[PDB]
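This report concerns only the one structure given below.
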Amino acid sequence: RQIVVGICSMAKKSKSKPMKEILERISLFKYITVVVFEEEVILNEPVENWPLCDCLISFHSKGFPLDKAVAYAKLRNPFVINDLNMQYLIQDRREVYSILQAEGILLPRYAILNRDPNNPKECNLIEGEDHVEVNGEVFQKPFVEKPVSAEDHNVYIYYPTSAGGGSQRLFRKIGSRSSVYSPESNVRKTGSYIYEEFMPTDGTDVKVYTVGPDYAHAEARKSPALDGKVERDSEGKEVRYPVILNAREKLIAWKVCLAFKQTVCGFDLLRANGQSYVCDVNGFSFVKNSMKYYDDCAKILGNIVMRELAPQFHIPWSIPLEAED
Ligand SMILES: O=C(CP(=O)(O)O)O[C@@H]1[C@@H](OP(=O)(O)O)[C@H](OP(=O)(O)O)[C@H](OP(=O)(O)O)[C@H](OP(=O)(O)O)[C@H]1OP(=O)(O)O
Ligand SMILES: Nc1ncnc2c1ncn2[C@@H]1O[C@H](COP(=O)(O)OP(=O)(O)NP(=O)(O)O)[C@@H](O)[C@H]1O
Ligand SMILES: [Mg+2]
Ligand SMILES: [Mg+2]
Ligand SMILES: [Mg+2]
Ligand SMILES: [Mg+2]
């Protein structure tokens, strides 16, 4: 019989352009059949009624019932491409940074401010005009303040008096803007945050996309920390700049992929002071608008499936050579 690869995510993701491009290419594998789980089934049907698969590609986004995905995998024991339990941890920036540290991955110096919503003023925070003290640890402005929830994209940067003070408030892109300046110089007074040192870059962030530990595509975009106007080309797509990862960065990608057990994994790099710092790990994420990535990603994922399962299905398989870039 055919090896069945099941795709389990919100419809917004399962029906996206990159997903469709990749799934058509995986379907080209002679012994692989692709089954996309309907969102109505995922949300409304008990896991006992979900389609069967031999390999599961499943990932959380807003609205996704991760508890059900975990129960399904426990019930059916498929080969899992992106580990489901780690997807709880990826939602919490504190857990992300903790894992990166444990792996010896360079990251910004940071401190966690845990605030009790009932006792908001009892937290370990002291504010000056040009610095904060978080659990005793000092951060001179400029510094970055991130919500502990990785799904909350309201990241603020606080400027020193020497630069005019105030703050840059970042957010999920709304049309032509990714951030705005505010005259507010004082930090947020409700919620829990990670405070971290601001790393000076050349004005771009590097986005890295892994497909297994030995392949990573990188590209750069204008930092939303700069002025907040999104750069678009003549076709209306956000401008991306070419990146080739160095040997240190290729190792970072290998480590992130393995540490979080996410075969397909997106993360952000800051090129600063002659090193590269990870500032965010997003989990399952495809490159957009690259034909070559569609080809490479589908080939790599199909090969992973065949490598793992071809012996069980008595299918002959000799492992092929793959690009790393
Ligand atoms: O903002 C946009 C609109 P686009 O820029 O015109 O495409 O697209 C973003 C998606 O928002 P929505 O598509 O509107 O839901 C967002 O999904 P979410 O987190 O569920 O909100 C992520 O997509 P993914 O799930 O990781 O693949 C972002 O990629 P990231 O995680 O590396 O930051 C996308 O940003 P990039 O496309 O500019 O790289
Ligand atoms: N320590 C830092 N130093 C300098 N710039 C930073 C730092 N942390 C974050 N940034 C910038 O702020 C942006 C948003 O921060 P990030 O930690 O990626 O938040 P996010 O809400 O998880 N974004 P994403 O998940 O990629 O949509 C990054 O792309 C960087 O440009
Ligand atoms: Mg096929
Ligand atoms: Mg995501
Ligand atoms: Mg990011
Ligand atoms: Mg993120």
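Per Swiss-Prot, chain A residues shown: 42-366, in order.
A Cβ is built for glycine as well, from the same backbone N, Cα and C atoms used for every other residue.
According to Swiss-Prot, the features are:
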BINDING   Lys53, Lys54, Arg213, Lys214, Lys248, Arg262, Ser326, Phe327, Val328, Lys329  substrate binding site
BINDING   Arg134, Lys187, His194, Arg213, 237-240, 246-248, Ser264, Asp309, 321-323  ATP binding site
MUTAGEN   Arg213 to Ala or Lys  Reduces enzyme activity by about 99%
MUTAGEN   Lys248 to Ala  Loss of enzyme activity
MUTAGEN   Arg262 to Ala  Reduces enzyme activity by about 99%
With an 8 Å cut-off on Cβ-Cβ distance and a minimum sequence separation of at least 6, pull the same-chain contacts of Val328 (substrate binding site), or say none.
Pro59, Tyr250, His258, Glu260, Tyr334, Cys338
Recorded positions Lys53, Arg213, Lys248, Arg262, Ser326: which have a Cα within 10 Å of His194 (ATP binding site)?
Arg213
What binding-site residues among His194, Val322, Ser326 have a C-beta sitting less than 6 Å from any atom of ligand 2?
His194
Restricting to the record's substrate-binding residues (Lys53, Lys54, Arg213, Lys214, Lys248, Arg262, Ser326, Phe327, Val328, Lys329), give me the longest CA-CA distance in Å as a whole number.
24
Cβ distance under 8 Å to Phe239 (ATP binding site), same chain, sequence separation 6 or more: which residues?
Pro149, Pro183, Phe184, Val185, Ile198, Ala266
Near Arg213 (mutagenesis position), which residues of its own chain have a C-beta under 8 A away, given they sit six or more steps off in sequence?
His194
Relative to ligand 1, which of the recorded positions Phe239, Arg262, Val322, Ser326 have a Cβ found under 6 Å from one of its atoms?
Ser326
Within 10 Å of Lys248 (mutagenesis position), Cα to Cα, which of the binding-site residues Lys53, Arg134, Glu237, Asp309 are there?
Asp309
Given the binding-site residues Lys53, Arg134, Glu237, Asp246, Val322, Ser326, which lie close to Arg262 (mutagenesis position), meaning Cα to Cα within 10 A?
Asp246
Binding-site residues close to ligand 5 - of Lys53, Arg134, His194, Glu237, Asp309, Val322, only those whose C-beta is under 6 Å away:
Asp309
